[PDB]
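What follows is a set of notes on a single structure, which appears directly below.
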Amino acid sequence: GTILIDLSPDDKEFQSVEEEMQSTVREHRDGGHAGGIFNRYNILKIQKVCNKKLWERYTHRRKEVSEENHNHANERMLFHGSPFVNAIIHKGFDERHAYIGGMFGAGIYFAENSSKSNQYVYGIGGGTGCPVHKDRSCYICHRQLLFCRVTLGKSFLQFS
Amino acid sequence: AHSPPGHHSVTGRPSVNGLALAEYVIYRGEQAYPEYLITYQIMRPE
Ligand SMILES: COc1ccccc1NC(=O)c1ccc(NC(=O)N(CCc2nc3ccccc3c(=O)[nH]2)Cc2cccs2)cc1
Ligand SMILES: [Zn+2]
């Protein structure tokens, strides 16, 4: 059910997504171990993910949350990195593959910092890096992130 | 896992690294939609 629509670099929607990706890079306490050493990205492609059933699944849940929270879904746009992005875009996120070992227990994790999500593209802690060169700081291999609409509703605040 | 009772997500606020942004966890896959797929390279600092 999923189709991918390529955005033109001249499209303001491409531009605003790229700005969010670029502007939320930061340095990491691992000195680049997991995600690589970089200050910016070369954006190769930005595709809209179009799937009517997955969208309706989202908006159904969003309305449920909103109704439980004074008509406030508390919707954010956040990054997600993992080796499973190609499954996610076809089948949706599935909490049965939740990050069992995350800081906040077994759920599905998102970041404001694109560079945080980048640390997970090749696996937890960057795994062994890119499949071709086994390099977590590979500058050659193409990487993929999702930029996702996320319903937070009433969020539990964990200082950490 | 489930969200904490009376909550729909968790927000991980940074308490050490002053420059880190927040991280978030949801416990239901239906609470996120993958709007954009971004293909990229990281760039070697000049
Ligand atoms: C084949 O799988 C499927 C098949 C069919 C349908 C759906 C899917 N998959 C899923 O829905 C799914 C759901 C959850 C996860 N894992 C996670 O959330 N993590 C954390 C990875 C990460 N951590 C972060 C921490 C802080 C801030 C940002 C992030 C971030 O950006 N990413 C774990 C991983 C486990 C193995 C490699 S990484 C993965 C897929
Ligand atoms: Zn590589």
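The residues of chain A that appear here are 952-1111 by Swiss-Prot count, in order.
Per the header of the entry, the method used was X-ray crystallography, 1.6 Å.
For all residues, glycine too, the Cβ spot is worked out from N, Cα and C.
Listed in Swiss-Prot for this protein:
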- A:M1054 to V: Loss of activity (MUTAGEN)
- A:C1081, A:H1084, A:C1089, A:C1092: Zn(2+) binding site (BINDING)
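The subset of recorded positions A:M1054, A:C1081, A:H1084 lying near chain B, with Cβ atoms under 8 Å apart, consists of A:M1054.
Take the mean position of the Cβ atoms of A:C1081, A:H1084, A:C1089, A:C1092, the recorded Zn(2+) site; other residues of that chain with a Cβ within 8 Å of it are A:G1080, A:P1082, A:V1083, A:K1085, A:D1086, A:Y1090, A:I1091.
Here A:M1054 (mutagenesis position) is positioned 29 angstrom away from A:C1092 (Zn(2+) binding site), judged by their C-alpha atoms. Taking Cβ-Cβ distances under 8 Å and a sequence separation of 6 or more, the neighbours of A:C1089 (Zn(2+) binding site) in its chain are A:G987, A:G1080, A:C1081, A:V1083. Annotation for A:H1084 (Zn(2+) binding site): same-chain Cβ neighbours under 8 Å, separated by at least 6 residues, are A:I1091, A:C1092. Of all the binding-site residues listed here (A:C1081, A:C1092), it is A:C1092 whose C-beta has the fewest other C-beta atoms within 10 angstroms. Packing around A:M1054 (mutagenesis position) is summarised by its Cβ count: 12 other Cβ atoms lie within 10 angstroms of its Cβ, all protein chains included.
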